[PDB]
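Presented below is the structure to which this report refers.
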Amino acid sequence: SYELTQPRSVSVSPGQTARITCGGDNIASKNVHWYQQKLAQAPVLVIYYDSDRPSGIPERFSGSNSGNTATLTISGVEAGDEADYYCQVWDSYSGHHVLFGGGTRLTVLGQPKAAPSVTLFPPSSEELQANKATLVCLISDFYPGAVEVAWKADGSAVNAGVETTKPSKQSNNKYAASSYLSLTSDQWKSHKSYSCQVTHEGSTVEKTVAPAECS
Amino acid sequence: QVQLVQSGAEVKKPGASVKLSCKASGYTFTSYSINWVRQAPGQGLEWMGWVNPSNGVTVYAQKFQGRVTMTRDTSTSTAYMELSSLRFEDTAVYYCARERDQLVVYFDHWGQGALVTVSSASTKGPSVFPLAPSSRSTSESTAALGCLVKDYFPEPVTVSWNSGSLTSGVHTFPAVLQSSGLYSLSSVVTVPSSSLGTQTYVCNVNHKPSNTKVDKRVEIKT
Amino acid sequence: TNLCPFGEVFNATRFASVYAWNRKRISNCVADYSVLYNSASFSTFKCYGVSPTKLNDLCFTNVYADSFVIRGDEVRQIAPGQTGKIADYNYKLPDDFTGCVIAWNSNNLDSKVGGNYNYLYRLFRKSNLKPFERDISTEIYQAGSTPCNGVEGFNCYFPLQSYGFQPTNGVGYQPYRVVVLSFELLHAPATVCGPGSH
Ligand SMILES: *[C@@H]1O[C@H](CO)[C@@H](O)[C@H](O)[C@H]1NC(C)=O
């Protein structure tokens, strides 16, 4: 069937003007509409009847449609607007179809370079009674991704039972991630002290915990 | 104005049937058709069909027809959509949306979407463990504590503190897929150390696909 | 500053079945209506309430373009107060239609050898269509008193029909592309204006 053509992703510096296109054979014949799906949430309508904004949508959103392309223009884009954008039309021509686009991953190369906030948590007593021991290393509010994380038992690099999530944005429009170290209840107490060491943009900070606390 | 409240993110085995609800608030229920759109993970949007609350007319897409059944209930102002003969590629987020215009199809409001995952069964509730504030958290003006959910089936899980009351200074992290194939995540909160003893902090965790609510009180281990 | 996109509505390569006619809302531009009737190629160009040549001196809050395809004999059903299969069950015009109806033969395009059965039209309905109403449902009609517990069967019929568009067809059954332009003035500032409104 007939289908809409959207770019993979468009990236702009903050305050620039982002433009997301939507391609279709004489796509001007039908009315297009644009929806913003923010990161990992319900989508919301930003543009309808190719130009109009719902009451509440900022005026920096503006649409157009002609020829074989409909264009969404976001002037003065900020990090908040960073989301996915989908253009949708009605095509009864192709057997009663509500056609969507492939989406586009708008990305802002944010100027802020945020140093991370890291908290380390030793395994709880209740978990120890469950014959488990997991150390939790929480990192948040860092703008560049923090590719370098590591665990050290007694100052020795250890990779036995290390899990780490892909960095992901938060409501701050900064990045957050977490790392879990798995251990048996024995090795947690046996080793002198464990430490979560995190580097980011060539800057290193580490947090150390020991089992002797309140034991 | 208008809200579309969906049902819980049910999770079932291949070949089964899953029925989702969507109730509308504020507006005259029968005035606007209700459409259903699903989203495969990390992929685009697929239109599934719509049903008219006024008369019960059901229109479906070519792909899903023969499996999908959309129904209406005006006495409750609620629509529902039923999908049978599930396969693995049906693992998706299903939203309900309001058809503002019948001649030019476009959607005003959206449901938050319910996550239906079709895998080889084995749904499990989470393991919940508390994280007491450290002695370097009690020395700080602001201490840090939180809850930890561990080894539940790949699912959606919700963590709210004091049943959605304490929100300032709370971060709920992305769920991580262990090599075991189970999800796990942590929910942390920074609270002033002056209120560690006076105020009691209890985190509520809810896992709909396994249908498990946990209320865990976070203490300070003496 | 950008003129209304009429060229991409007629010169569009794809048209919809009549029961599934497409409507586009035209707003916020200057429409040069002359280029329509300057293209003296249309088999049907009939205007109601408004003079075609003076349209270029007119302003509207909104314009609406409805595009579909029918067989040429059915073209005359595209008119106010008309009665027939298309008028009752596919696309109904009000008795006060202020706008133009344009149609032109597209046998060379929408008649594919061996048939182009993609273009459809509705055959029954429980009630005749209200003005500017579209129906694309596929519920199995119940002409029989007995309830239609059957998708197909005696007194339960599939309510859609296919136009057998073939290049050797009769002209009365040759495919024709149809555009209906309606002019709506609303209690809000006008958005589509003619070039001569100066
Ligand atoms: C498109 O419409 C007609 C018919 O397709 C064509 O002759 C003309 O060049 C284009 N411009 C107009 C009149 O909209």
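All residue numbers here begin at 1 and follow the chain in the order shown.
Structure method, as recorded: X-ray crystallography, 4.2 Å.
Note: Cβ is positioned from N, Cα and C throughout, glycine not excepted.
Features of the protein shown, as given by Swiss-Prot:
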type	residues	note
DOMAIN	C:2-195	domain 'BetaCoV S1-CTD'
VARIANT	C:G7 to D (Swiss-Prot position 339)	In strain: Omicron/BA.1, Omicron/BA.2, Omicron/BA.2.12.1, Omicron/BA.4, Omicron/BA.5, Omicron/BQ.1.1
VARIANT	C:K85 to N (Swiss-Prot position 417)	In strain: Beta/B.1.351, Omicron/BA.1, Omicron/BA.2, Omicron/BA.2.12.1, Omicron/BA.2.75, Omicron/BA.4, Omicron/BA.5, Omicron/BQ.1.1, Omicron/XBB.1.5, Omicron/EG.5.1; May enhance affinity to human ACE2 receptor
MUTAGEN	C:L120 to R (Swiss-Prot position 452)	Increased resistance to neutralizing antibodies. Decreases HLA binding to NF9 epitope. Increased binding affinity to human ACE2
VARIANT	C:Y121 to F (Swiss-Prot position 453)	In strain: B.1.1.298
MUTAGEN	C:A143 to V (Swiss-Prot position 475)	Increased resistance to neutralizing antibodies
VARIANT	C:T146 to K (Swiss-Prot position 478)	In strain: Delta/B.1.617.2, Omicron/BA.1, Omicron/BA.2, Omicron/BA.2.12.1, Omicron/BA.2.75, Omicron/BA.4, Omicron/BA.5, Omicron/BQ.1.1, Omicron/XBB.1.5, Omicron/EG.5.1
VARIANT	C:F154 to V (Swiss-Prot position 486)	In strain: Omicron/BA.4, Omicron/BA.5, Omicron/BQ.1.1
MUTAGEN	C:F158 to L (Swiss-Prot position 490)	Increased resistance to neutralizing antibodies and human covalescent sera neutralization
Candidates C:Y121, C:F154, C:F158 (recorded positions) with Cα within 10 Å of C:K85 (variant position): C:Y121
Among C:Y121, C:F154, C:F158, the one of these recorded positions whose Cβ has the fewest neighbouring Cβ atoms within 10 Å: C:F154
Candidate with sparsest Cβ neighbourhood (10 Å radius) among C:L120, C:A143, the listed mutagenesis positions: C:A143
Among C:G7, C:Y121, C:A143, C:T146, C:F158, the recorded positions whose C-beta sits under 6 Å from ligand 1: C:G7
Integer Å distance between the CA atoms belonging to C:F158 (mutagenesis position) and C:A143 (mutagenesis position): 11
Residue among recorded positions C:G7, C:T146, C:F154, C:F158 with Cα closest to the Cα of C:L120 (mutagenesis position): C:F158
Euclidean distance between Cα atoms of C:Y121 (variant position) and C:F158 (mutagenesis position), Å: 12
C:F154 (variant position) to C:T146 (variant position) - Cα separation in whole Å: 10
C:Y121 (variant position) and C:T146 (variant position), distance between Cα atoms, whole Å: 25
All-chain count of other Cβ atoms within 10 Å of C:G7 (variant position): 17
Local backbone state of C:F154 (variant position), from DSSP in three classes: coil
Cα-to-Cα gap, C:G7 (variant position) vs C:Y121 (variant position), nearest whole Å: 26
